[PDB]
Amino acid sequence: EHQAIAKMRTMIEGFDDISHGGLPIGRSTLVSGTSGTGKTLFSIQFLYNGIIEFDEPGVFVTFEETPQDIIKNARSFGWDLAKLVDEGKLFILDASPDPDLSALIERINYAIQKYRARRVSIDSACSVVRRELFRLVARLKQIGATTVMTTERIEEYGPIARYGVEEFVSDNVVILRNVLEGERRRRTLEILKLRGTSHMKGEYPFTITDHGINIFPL
Amino acid sequence: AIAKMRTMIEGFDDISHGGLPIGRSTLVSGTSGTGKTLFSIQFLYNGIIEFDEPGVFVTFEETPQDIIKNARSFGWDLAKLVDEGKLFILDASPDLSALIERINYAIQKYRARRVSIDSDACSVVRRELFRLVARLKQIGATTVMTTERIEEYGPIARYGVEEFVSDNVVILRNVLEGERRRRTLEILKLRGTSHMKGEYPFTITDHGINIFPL
Amino acid sequence: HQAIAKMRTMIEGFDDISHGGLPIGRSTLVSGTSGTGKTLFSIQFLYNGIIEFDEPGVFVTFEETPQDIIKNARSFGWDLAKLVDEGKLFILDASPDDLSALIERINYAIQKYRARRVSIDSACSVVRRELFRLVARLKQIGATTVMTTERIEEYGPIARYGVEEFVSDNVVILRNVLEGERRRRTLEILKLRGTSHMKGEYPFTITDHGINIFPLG
Amino acid sequence: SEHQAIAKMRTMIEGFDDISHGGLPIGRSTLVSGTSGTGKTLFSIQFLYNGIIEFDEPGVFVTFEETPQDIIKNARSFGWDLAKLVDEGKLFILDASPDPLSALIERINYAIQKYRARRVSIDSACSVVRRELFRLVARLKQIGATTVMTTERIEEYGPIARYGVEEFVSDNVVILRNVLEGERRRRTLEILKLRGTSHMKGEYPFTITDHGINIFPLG
Amino acid sequence: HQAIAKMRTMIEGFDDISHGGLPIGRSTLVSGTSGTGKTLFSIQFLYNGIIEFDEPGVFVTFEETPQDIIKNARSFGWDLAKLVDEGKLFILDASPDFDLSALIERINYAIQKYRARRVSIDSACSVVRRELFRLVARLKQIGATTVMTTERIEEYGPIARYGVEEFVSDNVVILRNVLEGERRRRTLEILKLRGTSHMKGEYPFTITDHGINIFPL
Amino acid sequence: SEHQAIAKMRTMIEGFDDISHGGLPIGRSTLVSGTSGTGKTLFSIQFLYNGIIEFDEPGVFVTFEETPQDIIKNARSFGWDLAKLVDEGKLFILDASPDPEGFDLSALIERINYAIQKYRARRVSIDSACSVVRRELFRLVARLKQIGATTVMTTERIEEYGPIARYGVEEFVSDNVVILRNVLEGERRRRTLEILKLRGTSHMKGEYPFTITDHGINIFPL
Ligand SMILES: Nc1ncnc2c1ncn2[C@@H]1O[C@H](COP(=O)(O)OP(=O)(O)OP(O)(O)=S)[C@@H](O)[C@H]1O
Ligand SMILES: Nc1ncnc2c1ncn2[C@@H]1O[C@H](COP(=O)(O)OP(=O)(O)OP(O)(O)=S)[C@@H](O)[C@H]1O
Ligand SMILES: Nc1ncnc2c1ncn2[C@@H]1O[C@H](COP(=O)(O)OP(=O)(O)OP(O)(O)=S)[C@@H](O)[C@H]1O
Ligand SMILES: Nc1ncnc2c1ncn2[C@@H]1O[C@H](COP(=O)(O)OP(=O)(O)OP(O)(O)=S)[C@@H](O)[C@H]1O
Ligand SMILES: Nc1ncnc2c1ncn2[C@@H]1O[C@H](COP(=O)(O)OP(=O)(O)OP(O)(O)=S)[C@@H](O)[C@H]1O
Ligand SMILES: Nc1ncnc2c1ncn2[C@@H]1O[C@H](COP(=O)(O)OP(=O)(O)OP(O)(O)=S)[C@@H](O)[C@H]1O
Ligand SMILES: [Cl-]
Ligand SMILES: [Cl-]
Ligand SMILES: [Cl-]
Ligand SMILES: [Cl-]
Ligand SMILES: [Cl-]
Ligand SMILES: [Cl-]
Ligand SMILES: [Mg+2]
Ligand SMILES: [Mg+2]
Ligand SMILES: [Mg+2]
Ligand SMILES: [Mg+2]
Ligand SMILES: [Mg+2]
Ligand SMILES: [Mg+2]
């Protein structure tokens, strides 16, 4: 009678151990952090590994970084996203305003079905934020997408995200930190919450190298 | 003394000196992922399973289907209890007066003794919260109400008034010590009765909340 | 033509800390975070007034029902129901559906029951003036009054709006401080205009006989 | 020839005239700021009372909250009979407290002329607070009164007063503190600034007793 | 293709900790409290580009006059008026006596005029974030490699002033001037470089007669 | 001449010319910021007084709250006879203080300019919405520079180790920044002076202790 909720493996080294199997399938995981913490990298590695390891197609939704820079930056880690877009295994949805929510979603829906995507990454007034963020989560759940949603925060040990509500609306919450002490920076990942399932607790150190994120349950 | 109802949440009835005061409202406040919803659910589930006391769960964001799914993680089959008419999940998710009349109706219909209510001006909140607590008191329900807070050692709840309108106040914390998280539960206040003081560690496992007093 | 006199609370240790009790004919502000003992102090004040001196009391509640006030005092062995049945205690229910209307009601009750002790439980610019009015009008009636107020930090503002301590003649702070994982309650008399008192924090506990304070003296 | 540029009048408050190197600058206003129950009213009353008793200098006490009756009653704590001084026309308590600014200044002026007062105690947005306070100070100076002005603050170490402008407009600033440390309170007085002369600096301990304020200047 | 390439600053110590210099074709935010060396860094970027690589530079100023930028550069033995006269450098005076699109076309007009490869820009949140993004995107489409300075008011607080600048920039450098025990210590940090690697944390530096010197310590 | 790095004018304030390696940058404004009673007015008077006495460089003092009479009176604390200097036409105190019973900075700047011309002054002291503050200070600084004045500008702050001035913009619009502190350490006060920045030239770093004496500011060696 003890039924566990299903998880999808990220294959990001060390993360699937911390999360006891990966990300809860069919739900959204908030990945929050200050600048340069690895939010986009995590969200890319999620889709890249799904395609390469499991032939699970992905939709990356971007709101500021252009598709070409995303693909360009992913070359830092030896990943050819251009090739995956050419094969129709990756779709980069450009939702970044040229130099509204209902429309964005059916766009994502259309892209999910067109590419048969199972994995989605979305990168990146409190009252309106909470309620508009809930319905975004709500709709993705109905599609059956497993989704990484990045958010920004401005303090390493302050609120989880910018408006103090995002962490309460999300099913799952991951926090990327880049803590400065004694003039040195230390990267850590923490799974704060996974509704309805177990996970390791606290911060785990990680590095970003030529092969992406490396977490040490170490 | 004052009559209490057993939560049967491991360790909690020892800390509260016998359980939660019957007919009164208990605030359960914590940061994200502290175990608020779990405490709420466990409170109703145990009431039903061990004492045949029916319950009403009121949810303002989480869907009933997710509540049920997330609870099967603990081997608790809530759909069964709903089917047997012993649990009712009130979906107020995605008008305070109408809500209260809806809660009231659900209590009468299912004959509930236990209620869990899960999750802007400073004293519209106080006024409206006081209203809700006041009416549940008249009905005679014993209520667990959860609230969010954003800091482990800061205000009790979001608006700085919630703990003053509640009869009882429980704080769930999830504190960083170095790079590790330690969960604790504290009964800050129980009106009209004694209780253990300060913080007590707990874990969440496959069997729910497990608190270690003494 | 002499320094203000005091009325004994008979709350163990408090009359030592205050050097004789609460200043007569004035209000004393009693401030604290949730569950610090504010209502208890303000009940014990009235209860001891009745039991020890046959001084009738009026309790003004704004949220807690009279029945709850009574039920909650049973854990101390205080039979408030009987005191209310005897006409010695009047619990004024001021829980809402203009404090000018409240004042006359209080005055009304104060005169029928011949009360000498009162407890009131419980825009910054407006707060200050409204509190000032209340203190002043209670002073005119001649009532010795405890009024509780809320605060949200143990070692921060005296009260909520940062003005209450400045309008009040007398100020008591109840604290409930974390020491390790344990809690420590303390009572402090911050100020009493026109008279002397002990300084700093004194530990207390809440027991089956109410507030129990320890000055080492 | 005491080699300091600003003439001072003695408060005769024990230890304060040492710390201030002679007392309060004559014809100027001194801000006295403190948290609740720090002694601000006591200091401003003791200033007037001593002026009267020691030098027969009449004094005006302006109160915005406490009633005259309570001011008088509370001074009895220190053995001071202010009603007697009011009856003798040596003390005037100006009641500006609210019923249970340009015109207030004229009342003050009228009282000062009527009672020949030498000492004044006034007891007790930022854009307009500054200019109104500046106005009040300047007018008392024009009259030639020597003024104690009390203000509130909410932290022992933090803003001098409430609006972050009071200490910049005043010529002199005194801070009363009531510091809680290790569950014990200790009172101190500091003269932060006195334009035009030296003064002792830092915090000095004091007590409030049956004789009023007692300050201990050390060195 | 392959990873983003870098442009050498020739600022001693910087090209080592950035592993090659500034990412080409992109903007780098250089944030710092007052007198941290922000203008000096953005000047040295252009100056070295001109002197070492004959890469012309455009310096955009919003407050300091060109005359003062030139005067202050004499502190380091650099003759900016000569470089301006030769057509190697252009100091674009956008200082008042804001339309961002007009400013952008002036920058574009200068870059085409002087064939510049390097640009230094010195110096609600919804508004700020949007405009900065447009400025950054435009410089990217032009091909400029850009240093943009910003102000911050705390050494270990927000990266810039509006809480958004560090999130729309591709690259972020933080200059600090930390006061500890009555002494100041200058440090430089590369916080992030999108799509490429760099050393982490604070590195001490000094400003002397020959500009910025960063020490790998 | 102007092919050279910026030149400095000596303050002759004890120790200050050492810390600043020559004095205040000529032709520019220096912000002098501090909490209450830190010695801002004293620094800005001593700057002018020394200019007149040591170099026969006339000074203009612009006061926005303290009356000229009080400024002169209080300066006697330091042995300085400012009335004598006013009388000889070497010092001019411009009273910009408000009547005891919006502000036009353009008009005031023009009144400052005439005084500078009339008294042929080389040294000026000015005592004492963020966007509006920034723009207005910018125009004042810019105009003084055009006039060629070397200027001390005082500002208030409310924390010893918090913001440099009140509005978080003053220290960015100013060419030079000096911070006067009055730090409470264990019930004692310690006065320190720091030159935070001087655009275009070098200076010593961090805090230097000073005292105010019957001869004014006295900054102790490092
Ligand atoms: N089977 C399990 N074993 C161990 N831990 C579990 C298990 N199931 C859930 N948890 C933990 O319980 C947490 C969820 O507790 P909740 O009661 O949903 O918290 P919450 O305080 O209500 O959070 P919100 O409403 O999302 S802010 C998860 O983050 C896990 O840490
Ligand atoms: N018999 C008892 N023995 C020990 N402690 C008791 C007993 N009865 C009550 N208490 C304690 O007293 C507290 C209630 O104190 P109150 O005076 O009601 O506090 P309060 O400061 O008025 O809080 P509010 O109004 O709810 S914010 C409870 O939280 C218990 O800790
Ligand atoms: N005889 C006395 N012996 C010792 N202390 C006394 C005596 N009389 C009064 N006090 C003390 O003096 C304090 C009153 O000081 P005040 O001058 O009224 O303070 P205040 O700073 O004006 O405070 P406000 O106006 O109420 S915020 C009381 O709180 C007592 O601590
Ligand atoms: N002869 C002296 N010897 C020692 N200290 C003195 C002497 N004369 C004045 N002072 C000190 O100088 C201080 C005043 O310095 P100012 O220059 O007026 O300060 P300020 O920073 O301008 O303060 P404001 O404008 O009133 S906020 C006084 O508070 C005294 O501490
Ligand atoms: N090959 C590499 N080796 C080491 N670190 C690298 C490499 N490539 C990129 N990085 C690091 O990855 C960081 C960028 O990670 P991102 O995922 O872009 O961060 P981000 O959290 O999304 O930041 P934003 O969107 O700009 S706020 C850079 O700042 C580098 O520190
Ligand atoms: N020859 C030099 N030797 C040493 N330090 C110097 C020299 N010339 C200038 N400096 C220093 O350089 C600092 C100025 O650096 P800038 O680049 O102008 O700083 P900034 O961060 O742009 O400051 P702003 O724009 O005024 S907030 C001065 O405050 C001096 O400390
Ligand atoms: Cl790393
Ligand atoms: Cl756990
Ligand atoms: Cl206790
Ligand atoms: Cl004392
Ligand atoms: Cl340096
Ligand atoms: Cl000194
Ligand atoms: Mg990113
Ligand atoms: Mg929950
Ligand atoms: Mg209470
Ligand atoms: Mg007072
Ligand atoms: Mg600059
Ligand atoms: Mg001054």
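Note that chain B is numbered according to Swiss-Prot, with residues 17-110, 122-146, 155-249 shown in order.
This deposition comes from X-ray crystallography, 1.9 Å.
Cβ coordinates are placed from backbone N, Cα and C, and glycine is handled just like the others.
The DSSP secondary structure for B:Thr42 (mutagenesis position) is strand. Within the same chain, residues at least six positions away from B:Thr42 (mutagenesis position) with a Cβ under 8 Å of its Cβ are B:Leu36, B:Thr178, B:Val179, B:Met180, B:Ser201, B:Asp202, B:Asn203, B:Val204, B:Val205. For the mutagenesis experiment B:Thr42 to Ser, the note given by Swiss-Prot reads: Extends the period of the circadian rhythm to 28 hours in reconstituted KaiABC complex. Decreased endogenous ATPase.
According to DSSP, B:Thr228 (ATP 1 binding site) is assigned to coil rather than to any helix or strand. Under 8 Å, Cβ to Cβ, and six or more positions away along its own chain, B:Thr228 (ATP 1 binding site) finds B:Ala17, B:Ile18, B:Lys20, B:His33, B:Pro37. Residues or ranges marked as ATP 1 binding site by Swiss-Prot: B:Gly49, B:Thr50, B:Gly51, B:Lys52, B:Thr53, B:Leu54, B:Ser89, B:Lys224, B:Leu225, B:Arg226, B:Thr228, B:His230, B:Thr240, B:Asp241.
A helical conformation is recorded for B:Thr53 (ATP 1 binding site) in the three-state DSSP classification. Listed in sequence order, B:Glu78, B:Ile83, B:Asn86, B:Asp145, B:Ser146, B:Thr181 are the same-chain residues at least 6 apart in sequence whose CB falls under 8 Å from the CB of B:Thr53 (ATP 1 binding site). For B:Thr53, the entry in Swiss-Prot reads Mg(2+) 1 binding site, with the evidence type a large-scale study or a structure entry.
Listed in sequence order, B:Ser109, B:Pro110, B:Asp145, B:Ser146 are the same-chain residues at least 6 apart in sequence whose CB falls under 8 Å from the CB of B:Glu77 (active site, proton acceptor in CI (KaiC 1)). Classification of B:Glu77 (active site, proton acceptor in CI (KaiC 1)) by DSSP places it in coil, neither helical nor stranded. Summarising the annotation, Swiss-Prot assigns active site, proton acceptor in CI (KaiC 1) to B:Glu77.
Cβ neighbour count for B:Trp92 (mutagenesis position): 23 (other Cβ atoms within 10 Å of its Cβ, all protein chains included). Among the mutagenesis experiments that Swiss-Prot reports, B:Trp92 to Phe is described with the note: Increases photoperiod in presence of KaiA and KaiB.
Swiss-Prot documents B:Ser229 to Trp as a published mutagenesis change and attaches the note Increases photoperiod in presence of KaiA and KaiB.
Quoted from Swiss-Prot, the note on mutagenesis experiment B:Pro236 to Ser is: In kaiC4; extends the period of the circadian rhythm to 28 hours. Residues near B:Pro236 (mutagenesis position) in space but far in sequence (CB under 8 A, at least 6 apart, same chain), listed by position: B:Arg217, B:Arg218, B:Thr219, B:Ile246, B:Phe247. When secondary structure is read from DSSP and collapsed to three states, B:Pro236 (mutagenesis position) falls in the strand class.
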Task: Modelling gap (11 residues), B:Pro110/B:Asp122 Cα distance, angstrom - done: 13
TODO: Look at each of the recorded positions, B:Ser89, B:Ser229, and point out the one with the fewest other Cβ atoms around it within 10 Å.
DONE: B:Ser229
Open item on the list: Considering Cα atoms only, can you say which of B:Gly49, B:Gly51, B:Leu225, B:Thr240 is the nearest neighbour of B:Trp92 (mutagenesis position) among these binding-site residues?
Closed with: B:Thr240
- [ ] Work through the binding-site residues one by one (B:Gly49, B:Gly51, B:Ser89, B:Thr240) and name whichever has its CA nearest to the CA of B:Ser229 (mutagenesis position).
- [x] B:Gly51
Open item on the list: Just checking a number: largest C-alpha distance across B:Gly49, B:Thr50, B:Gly51, B:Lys52, B:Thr53, B:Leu54, B:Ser89, B:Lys224, B:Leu225, B:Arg226, B:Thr228, B:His230, B:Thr240, B:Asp241 for the ATP 1 site, rounded to a whole Å.
Closed with: 35
- [ ] Taking a cut-off of under 6 Å between Cβ and any atom of ligand 14, tell me which of the recorded positions B:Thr42, B:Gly49, B:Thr53, B:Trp92, B:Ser229 pass.
- [x] B:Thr53
Task: Distance-selected recorded positions near ligand 2 (C-beta under 6 Å), from B:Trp92, B:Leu225, B:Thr228, B:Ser229, B:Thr240 - done: B:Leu225, B:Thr228, B:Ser229
Task: Of B:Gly51, B:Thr53, B:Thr228, B:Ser229, B:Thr240, chain C-adjacent recorded positions (C-beta under 8 angstroms) - done: B:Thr228, B:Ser229
TODO: Might you list, by sequence position, any residue in that chain lying six or more from B:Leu225 (ATP 1 binding site) with a Cβ less than 8 Å away from its Cβ?
DONE: B:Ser32, B:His33, B:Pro37, B:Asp202, B:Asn203, B:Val204
- [ ] Check each of B:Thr42, B:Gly51, B:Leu225, B:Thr228, B:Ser229, B:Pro236 (the recorded positions) against chain A and write down, in sequence order, those whose C-beta lies under 8 A from a C-beta there; write 'none' if there are none.
- [x] none
Open item on the list: I need the least crowded one of these binding-site residues (B:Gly49, B:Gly51), counting other C-beta atoms within 10 angstroms of each C-beta.
Closed with: B:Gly51
Task: Candidates near ligand 1 among the binding-site residues B:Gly49, B:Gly51, B:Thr53, B:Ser89, B:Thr228, B:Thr240, judged by a Cβ under 6 angstroms - done: B:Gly49, B:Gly51, B:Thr53, B:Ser89, B:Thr240
